[PDB]
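One structure is given below, encoded as structure tokens.
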Amino acid sequence: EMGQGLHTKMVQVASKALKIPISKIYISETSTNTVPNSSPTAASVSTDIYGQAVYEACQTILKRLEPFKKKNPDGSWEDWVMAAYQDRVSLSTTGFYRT
Amino acid sequence: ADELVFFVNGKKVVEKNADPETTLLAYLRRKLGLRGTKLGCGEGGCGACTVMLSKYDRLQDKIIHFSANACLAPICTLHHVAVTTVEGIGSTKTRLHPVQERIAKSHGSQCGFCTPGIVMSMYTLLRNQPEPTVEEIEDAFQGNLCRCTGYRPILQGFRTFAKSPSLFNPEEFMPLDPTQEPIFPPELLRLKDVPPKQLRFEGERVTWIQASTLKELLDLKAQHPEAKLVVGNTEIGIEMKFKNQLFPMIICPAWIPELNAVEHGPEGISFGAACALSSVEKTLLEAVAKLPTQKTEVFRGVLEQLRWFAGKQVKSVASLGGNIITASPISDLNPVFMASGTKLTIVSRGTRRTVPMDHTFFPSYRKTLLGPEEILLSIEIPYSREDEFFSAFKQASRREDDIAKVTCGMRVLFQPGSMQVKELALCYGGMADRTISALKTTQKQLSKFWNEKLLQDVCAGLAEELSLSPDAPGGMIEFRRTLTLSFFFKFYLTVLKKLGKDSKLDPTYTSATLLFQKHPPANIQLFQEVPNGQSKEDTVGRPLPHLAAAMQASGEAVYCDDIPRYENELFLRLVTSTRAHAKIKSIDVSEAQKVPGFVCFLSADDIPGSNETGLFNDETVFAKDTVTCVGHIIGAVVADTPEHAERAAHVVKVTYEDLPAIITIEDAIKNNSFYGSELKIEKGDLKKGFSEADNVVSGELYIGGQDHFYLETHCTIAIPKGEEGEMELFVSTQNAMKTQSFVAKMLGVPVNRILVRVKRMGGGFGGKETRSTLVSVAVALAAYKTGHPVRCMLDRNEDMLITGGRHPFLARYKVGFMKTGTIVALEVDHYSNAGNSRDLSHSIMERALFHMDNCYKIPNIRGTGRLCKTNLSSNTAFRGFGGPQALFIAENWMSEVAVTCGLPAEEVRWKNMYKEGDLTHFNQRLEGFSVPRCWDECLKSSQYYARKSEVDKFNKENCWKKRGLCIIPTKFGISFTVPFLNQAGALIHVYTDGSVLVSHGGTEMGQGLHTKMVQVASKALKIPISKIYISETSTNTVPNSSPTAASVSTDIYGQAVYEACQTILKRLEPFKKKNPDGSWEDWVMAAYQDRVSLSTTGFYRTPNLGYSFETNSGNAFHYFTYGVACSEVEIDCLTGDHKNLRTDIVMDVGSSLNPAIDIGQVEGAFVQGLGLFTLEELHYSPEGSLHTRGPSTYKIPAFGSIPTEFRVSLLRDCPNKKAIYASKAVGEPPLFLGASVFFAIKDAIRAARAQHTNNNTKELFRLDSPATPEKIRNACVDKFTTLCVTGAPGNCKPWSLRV
Amino acid sequence: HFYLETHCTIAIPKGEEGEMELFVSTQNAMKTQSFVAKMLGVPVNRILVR
Amino acid sequence: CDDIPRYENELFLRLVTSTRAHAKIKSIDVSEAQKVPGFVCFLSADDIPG
Ligand SMILES: Cc1cc2nc3c(=O)[nH]c(=O)nc-3n(C[C@H](O)[C@H](O)[C@H](O)COP(=O)(O)OP(=O)(O)OC[C@H]3O[C@@H](n4cnc5c(N)ncnc54)[C@H](O)[C@@H]3O)c2cc1C
Ligand SMILES: Nc1nc2c(c(=O)[nH]1)N[C@H]1C(S)=C(S)[C@@H](COP(=O)(O)O)O[C@H]1N2
Ligand SMILES: CC(C)(C)COc1ccc(-n2cc(C(=O)O)cn2)cc1C#N
Ligand code: MOS
Ligand code: MOS
Ligand code: FES
Ligand code: FES
Ligand SMILES: [Ca+2]
Ligand SMILES: [Ca+2]
């Protein structure tokens, strides 16, 4: 983030893909021990590429949660997440994109 | 005066404003940035703060080197002294010193927190003696404690300095070359030619005067009689730090030549009052070697005591005058000086006098007959005369560095060439509020002869004269009275022997006159070599040393408090309850606010989110309205320095209104105070089982608790960012996930705002599985409220009081069996003391019930469990998690079954043992049950049967010493009792240079988890470990991690890492095929160039788990880890002390991923178990206040506590298809094997009772854990225990008695 | 460029295995990481850029 | 970046740069710099380990 609002846009994207309020999503920083071998933030394509990587990661999360959603349709995002955790389903994933 | 000048690692330090209260440890860590030296207790008993001191000794015209505890050394005593710390002898950045290389390569370092201190103790020895003997090496560590290793590897590695594959190769060790050691600072050698001058140092509250001459000292004392003298500061330091004392003016007379002079006169040897105990010891040793035996009786007595006096660090700084004048009731020297009439030369300005020490020198508690203006100048220890004999004995809880329970000096002078008493002096410590003489008793023997009648008369006299009220401080009334008589008996027999000329005494009584004698050590480790064709780069199965061992030996390894503080970082001190149960009527901070640097007092009302915390929302972050245990956290003080925070907190005034309290398990049962309902496992037909039984035995058993005593106490640093409630914390914890959620809950912010980072812990053992949050959440609140980073590291006494420990257990059992020894029925009701919150107590009781069978098949069985809710700090997880307690109870009744049946214990155990395929009491099938193999191999390698004969023979030839032998098996169910916690995640990144960064949910606490994970990743990826790295554990790399516990970390994280590696290999495949002859680096860059992600997660879930106590069905565990241990001991039937002669262990860890680490886990766990069952004991007042809050009173195993012959073998060819690379969890399983020592002891006790107690070969006497010297001695009932009695002795016989 | 905030770096040496953690005002954490590792002569996995 | 608090032992660096467009460095003298209070050290090419 250098003022262009990249993190803001990524939160907006993650919120739309996950179908939950932005209030439940947060981006703290950029670090080499979380996402390695990153290209420099430049060429105006950050929203383009990271937005896609965030989208994919979000899709993987939704897939892992689906069984629990279908199992409890009227529940909340919180219920599904806790159910998945207790059913020992990973709630962590990577996302990647290539133009 | 003002300027303090000294050197640290060759570098000159000029302190223009030295504060007398500043210790060397604080100065090193906070002012010089040398954090290699650690704080482990602050009371001189752990040696974690050990450093070396060097100085030019004018009286000897020589450079002397000695060790010292930096936590008790005032920097003001160091003018012109050269300090050497761990960083001063070597490092991984430059080159490791041989001492550091050997402890690292020999696997003598696990968590590493004690390593620098032990490194410096060894280093100091070598600077004094480059070629030490094995005995000198062991003795160098009388003052160093290690909780992880079991000590064996440290001693075995250092033993190379003296004069099946192997865990290490001595041949690769760099030789020691003293010519390459750092030189003594040239500048200091110049200053030696400059006559000393009086110095004055001014601190915040204290004024220190370093007196240079005797005249100055005397003038100062005349002008300031109240001024406290300080030499070693091993008493004053304790008084200032722990006793809320403050001495505004101190005078250090250490430099004065008359106070350091040694003179050999016609009547004895004189020592200046400032002489260190180590100097006295050296001088006396030389005297004993040069003078006739008949003249060194007293010297010999002094040496015997000095042998068990603290450790090398304390003895090298502790002065003679300090011990005599402190006049503590338990001084080990005053009884000797008093009994021998040691001459004391006392002086003041214008006056001089010499008086022999007698019973009058100590008027009352902590007082001597010195005038306020007088000082002790010198002491003359007398030569013994003809017909004069002396003895000195000491008995405590642990042999090394312990406080005397009873200590004595005894002298007898006979008429020329006769056995007729002319003079008799029996002086004791630990039997009153001062050193005393049994005058009334001894006076009656003058002119009497040394015979049986005298022995009887003296014992009855002592029993009457040295009485103790039931409320005597320190308790153990029966044990102490028995020691007073027992010591005399030993003296009596010793004198008969000495009178016997020799230049008779019943042969079976001789050993009673022998002083403790060390036996040569012998260690053997057997393990399996890896397959002949295995690549050198594949380290799985190899004894690869802990990856951080070298940095831990060099003091470069960073632990929480070692992290530098921000310039605006504040300190937090917890304010805790002093009442067990009461209402908080009011809190006054008026006084605290006056302390300099005070920032604020925080309490429940300051919490922005919720004050409800704990695993079961059972607790408060800060007490509200009421306190429920001594130590209950009420609030916290934040200040600019740790000292100011402590002083301010100490003056916070809380007004209470006591409420009825429930402390003990007995109290809880009586008041029906439990957490939840009864837990129970029942199988078979009990009613029927007891009906078929030939014999039935029922009883009660108790096992005391245990303090984790991780060398590094709890610690947290909280950094508030000031944005969106963000906070980053550095914490010494095994549970980053709960730390994160608990902090977020208290703050009232989303969990995604909190980052918890764990580098490593200097020990955890379960004590950091949950209780670390008590500090973390408090520190987080302080950071939130102030907006400043804040930190808090607990002092040992705070830690032991507040954080909880192992659960004490009370058991009521009833077992039915056949004359053959076969068990047919068993009922066991368990009760644990859980404390003021649930925490992990329920799961712990679950695991206990899961192991009430140990390795025996019981057709009909019923086990219940209840958690007692009491007003004591909440107890938690401790290596074993309830298993050790249940296993101990099991073995106890199993030992009673054998005795009752009159059959060999091992025979009875073997026939009741499970067999391959059997189902446990909770109905899980036992597949790959290896106990039989471990059992047979152990019996064989330990030569059990042959030694069983040696033991019997020894017992026939010895009346006051007995030996015991016992072989015990064990099985431990592997997996968290909570099914969903058996999950693990990993995150792996491969950078463009090919280097790999691995991250996983597990934390390092010294068990070598990261090392094993690196070994795993290296094998899976087929690349050298040199290209893989694990930096830390963090909640933003791997989320929702289970705590590093249940011994399954290697199992689950190994699988998660393995999976992540497979994904990486899959992605690199295309490029490997395109360029087959390329390097790992080539393929990685090609992948990157082709835009293939080199980052991935890994995850694992332990399959088919889920037991139910309702239906007694479902798999509780994934598999079991097994082992067997045989231990032999020797007990002193007269004192309670004992030797761990030999232990042989056969453990099944499947195909070990790293035999060095696993053997280390076996030895380490075994020693902690040994501690639990035989040495460690926590004492509480009736009102629930913990008495034992430091190493001085809580005795964990010491270097000298381990079995002299220590053999460990890893079962060969026993792969475990249930875990990563066929390995097995090893963390907790071996701990219970420590019970083999407990039962060997009970075996020895039975031999002693058969000798002097009853004749009933089937008698079943109760022996609770821990089997301490008190319990061992009291159990050895004899004419001495009988004379002392305890309640209504020969004193009160009832008027009538039913016929 | 005249970015209101000029170039800035904070480097924290850990003292273990060449480890270093840096807080940097940069659009290129990757090159910052490799360049620092290259200068120091340590593997890239030892350097953390935030 | 600079708003991040400094550690109590945190030091400060100031770059020493060329005042010439193209030239040979004949010699560097820090004798005067060493006199400034708080001076810790001057770093140059030879100090680079990698
Ligand atoms: C870990 C540890 C283990 C210990 N173990 C033992 C033990 O096993 N047995 C035992 O008996 N003690 C033990 N101690 C107590 C202590 O080490 C001894 O009492 C020691 O000799 C104290 O001497 P010091 O020089 O450090 O005294 P300091 O603390 O420097 O002084 C003690 C007192 O003596 C006075 N004093 C000193 N010199 C003179 C003098 N010349 N004239 C008049 N007054 C003087 C002081 O004013 C002060 O009251 C232990 C202490 C620690 C910290
Ligand atoms: N040196 C050391 N070893 C240790 C500990 C420790 O704190 N220090 N904790 C123990 C406990 S209580 C457990 S549950 C495990 C955790 O490790 P693991 O699952 O990786 O084997 O190691 C054991 N071994
Ligand atoms: C209800 C809730 C999940 C909070 C309980 O939390 C726990 C319950 C049991 C255990 N635990 C089972 C073993 C063992 O079986 O060895 C060791 N630890 C850990 C936690 C944690 N954190
Ligand atoms: O690509 Mo923009 O950083 S010129
Ligand atoms: O599971 Mo260990 O932390 S008692
Ligand atoms: S911290 Fe100094 S002896 Fe423990
Ligand atoms: S290695 Fe010694 S206490 Fe941990
Ligand atoms: Ca604890
Ligand atoms: Ca509890």
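Going by Swiss-Prot, the residues shown for chain B are 3-165, 192-531, 537-1332, listed in order.
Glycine is no exception: its Cβ is also placed from the backbone N, Cα and C atoms.
Swiss-Prot has this to say about the protein:
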BINDING   B:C43, B:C48, B:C51, B:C73  [2Fe-2S] cluster 1 binding site
BINDING   B:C113, B:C116, B:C148, B:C150  [2Fe-2S] cluster 2 binding site
DOMAIN    B:4-91  domain '2Fe-2S ferredoxin-type'
DOMAIN    B:229-414  domain 'FAD-binding PCMH-type'
MUTAGEN   B:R335 to A  Promotes conversion to the oxidase form that utilizes molecular oxygen as electron acceptor. Interferes with normal conversion to the dehydrogenase form by reducing agents
MUTAGEN   B:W336 to A  Promotes conversion to the oxidase form that utilizes molecular oxygen as electron acceptor. Interferes with normal conversion to the dehydrogenase form by reducing agents
MUTAGEN   B:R427 to Q  Promotes conversion to the oxidase form that utilizes molecular oxygen as electron acceptor. Interferes with normal conversion to the dehydrogenase form by reducing agents
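On the structure: features taken from Swiss-Prot.
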{"residue": "B:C43", "record": "[2Fe-2S] cluster 1 binding site", "Cβ contacts under 8 Å, 6 or more apart": "B:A50, B:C73, B:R829, B:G1223, B:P1224"}
{"residue": "B:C48", "record": "[2Fe-2S] cluster 1 binding site", "Cβ contacts under 8 Å, 6 or more apart": "B:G42, B:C116, B:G119, B:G145, B:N146, B:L147, B:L744, B:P1224"}
{"residue": "B:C51", "record": "[2Fe-2S] cluster 1 binding site", "Cβ contacts under 8 Å, 6 or more apart": "B:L27, B:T39, B:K40, B:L41, B:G42, B:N71, B:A72, B:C73, B:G119"}
{"residue": "B:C113", "record": "[2Fe-2S] cluster 2 binding site", "Cβ contacts under 8 Å, 6 or more apart": "B:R149, B:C150, B:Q585, B:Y743, B:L744, B:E745, B:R793, B:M794, B:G795, B:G796, B:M1038, B:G1039"}
{"residue": "B:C148", "record": "[2Fe-2S] cluster 2 binding site", "Cβ contacts under 8 Å, 6 or more apart": "B:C116, B:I120, B:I156, B:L744, B:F1232"}
{"residue": "B:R335", "record": "mutagenesis position", "Cβ contacts under 8 Å, 6 or more apart": "B:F549"}
{"residue": "B:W336", "record": "mutagenesis position", "Cβ contacts under 8 Å, 6 or more apart": "B:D360, B:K422, B:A424, B:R427, B:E428, B:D430"}
Of the residues in the domain '2Fe-2S ferredoxin-type' (B:4-91), how many are helix, strand and coil by DSSP? 14 helix, 31 strand, 43 coil
Entries of B:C113, B:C116, B:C150 (binding-site residues) sitting next to ligand 2, with Cβ under 6 Å as the cut-off: B:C113, B:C150
Can you name every residue in this chain, apart from B:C43, B:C48, B:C51, B:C73, with its Cβ inside 8 Å of the center of the Cβ atoms of the recorded [2Fe-2S] cluster 1 site? B:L27, B:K40, B:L41, B:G42, B:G44, B:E45, B:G46, B:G47, B:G49, B:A50, B:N71, B:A72, B:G119
Other than its own, how many Cβ atoms are within 10 Å of the Cβ belonging to B:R427 (mutagenesis position)? 21
When you measure from each Cβ to the nearest atom of ligand 5, which of the recorded positions B:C48, B:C116, B:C148, B:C150, B:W336, B:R427 fall under 6 angstroms? none
Taking a cut-off of under 6 Å between Cβ and any atom of ligand 7, tell me which of the recorded positions B:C51, B:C116, B:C148, B:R335, B:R427 pass. B:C116, B:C148
Of B:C73, B:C116, B:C148, B:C150, B:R335, B:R427, listed as recorded positions, which ones have a Cβ less than 6 Å away from ligand 6? B:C73
With an 8 Å cut-off on Cβ distance to the B:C113, B:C116, B:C148, B:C150 Cβ center, who else from the chain surrounds the [2Fe-2S] cluster 2 site? B:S111, B:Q112, B:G114, B:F115, B:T117, B:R149, B:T151, B:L744, B:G795, B:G796, B:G1039
Around B:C116 ([2Fe-2S] cluster 2 binding site), how many other C-beta atoms are within 10 angstroms of its C-beta? 30
Around B:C150 ([2Fe-2S] cluster 2 binding site), how many other CB atoms lie within 10 A of its CB? 28
Going by DSSP, is B:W336 (mutagenesis position) part of a helix, a strand, or coil? coil
